[PDB]
Amino acid sequence: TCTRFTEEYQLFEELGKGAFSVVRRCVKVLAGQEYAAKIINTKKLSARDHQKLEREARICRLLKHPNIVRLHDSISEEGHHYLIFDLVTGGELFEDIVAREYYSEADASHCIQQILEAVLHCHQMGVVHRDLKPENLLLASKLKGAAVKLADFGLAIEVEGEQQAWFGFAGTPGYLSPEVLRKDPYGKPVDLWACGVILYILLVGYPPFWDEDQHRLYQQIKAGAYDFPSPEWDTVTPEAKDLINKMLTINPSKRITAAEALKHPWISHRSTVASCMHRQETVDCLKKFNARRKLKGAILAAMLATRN
Amino acid sequence: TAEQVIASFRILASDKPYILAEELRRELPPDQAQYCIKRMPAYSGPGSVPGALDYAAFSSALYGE
């Protein structure tokens, strides 16, 4: 058998808790160089789960872009599979925004420009990410101004050209597109819908669709029922609202594409269009947004262990 | 970790050293709120008020800290 990961790498602390995989920091001992190892235990995986693992590995190898996490190596051992990535050390984007305290439209525009370039690259390679959400938006390092990196292609799918199909229910509820919730054939536009949700959050720090009743959430998404309420939206530029509107368009064929959004003036003319005003309420809300997300995961795990 | 959980509860408590049941109900889905309300002991430390819940004691105990 192959023990190349076991022999050549040392594993250290966990970096990310996945549903069926874990990410740990690792060091290639001979080189001293650090990486991230995404580890799947393959012993008791179904045939379908093997196929999805092999799909993710394929897509990760395919995608090479400054704003996408880069695969370094892939190693199959007897009972484990390792995807070894170049290690990004800046943490989650949303955590960094809160930690660095000050945030404006100009900051959000530069952030979402990088995300859109990553998404454009995926789409140009025939890949739909399907899991654009805050946990998958990392920073390359702790350097002030570090690049955004798109991560976690566990849900990503391969499409053929512009052909739409029902690729299944997958994703996080608050980011799901109307076409997926209607069980319509879908494709690349689902990523742009998720981008619109992310952008909305980057501007005011809370999500455009939220409801404890998931059935009510899905009706709100399908109706495109978001709002730009006062007072926080009163200071948001018209061009930022316009880009959000074009991303949160419920008809996927009329929704703005990644290439089109990169040409939108709030993105392409950020220096003269995006506001530089610090949005304190946004950072305040983002702080609660991140806390609710953490506690949701912690409390749901505690409740699961209580039911037993 | 317990540190992250405590800090997150503290955020939803508006940086108070305790949290109130109504704050859990506002900020968390109902069953998550009630799970916490049922298991958080009374906070009696500095600045306590009636109904103050000890999210830190709850979180530390959960993870053996």
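Sequence positions for chain A are given in Swiss-Prot numbering; the residues included correspond to 5-312, in order.
Method of determination (from the header): X-ray crystallography, 1.6 Å.
Here the Cβ of each residue, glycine as well, is placed from N, Cα and C on the backbone.
Annotated features, as they stand in Swiss-Prot:
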| type | residues | note |
| --- | --- | --- |
| DOMAIN | A:13-271 | domain 'Protein kinase' |
| BINDING | A:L19, A:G20, A:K21, A:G22, A:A23, A:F24, A:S25, A:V26, A:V27, A:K42 | ATP binding site |
| ACT_SITE | A:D135 | active site, proton acceptor |
| MUTAGEN | A:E183 to V | Decreased protein abundance. Decreased autophosphorylation. Changed subcellular localization. Homozygous mice for that mutation are hyperactive and display repetitive behaviors. They also display social deficits and decreased exploratory behavior |
| MUTAGEN | A:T286 to A | Abolishes autophosphorylation. Loss of FOXO3 activation. Reduces association with DAGLA. Enhances DAGLA enzymatic activity with an increase of 2-AG levels in dorsolateral striatal tissue of knockin mice. Inhibition of 2-AG breakdown using JZL-184 decreased locomotor activity in knockin mice |
| MUTAGEN | A:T286 to D | Phosphomimetic mutant. Enhanced FOXO3 activation |
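A map of Swiss-Prot features onto the structure.
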residue: A:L19; record: ATP binding site; DSSP class: strand
residue: A:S25; record: ATP binding site; DSSP class: strand
residue: A:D135; record: active site, proton acceptor; DSSP class: coil
residue: A:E183; record: mutagenesis position; DSSP class: helix
residue: A:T286; record: mutagenesis position; DSSP class: helix
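Highest local Cβ density among the recorded positions A:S25, A:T286 belongs to A:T286, counted as other Cβ atoms within 10 Å over all protein chains shown. Of all residue pairs in A:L19, A:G20, A:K21, A:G22, A:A23, A:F24, A:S25, A:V26, A:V27, A:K42, the annotated binders of ATP, the farthest apart have Cα atoms separated by 14 Å. Put simply, A:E183 is the one of the recorded positions A:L19, A:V27, A:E183, A:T286 whose Cα lies nearest to the Cα of A:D135 (active site, proton acceptor). The Cβ centroid of A:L19, A:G20, A:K21, A:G22, A:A23, A:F24, A:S25, A:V26, A:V27, A:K42 marks the ATP site; residues of that chain outside this set whose Cβ lies within 8 Å of it are A:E18, A:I43, given in sequence order.
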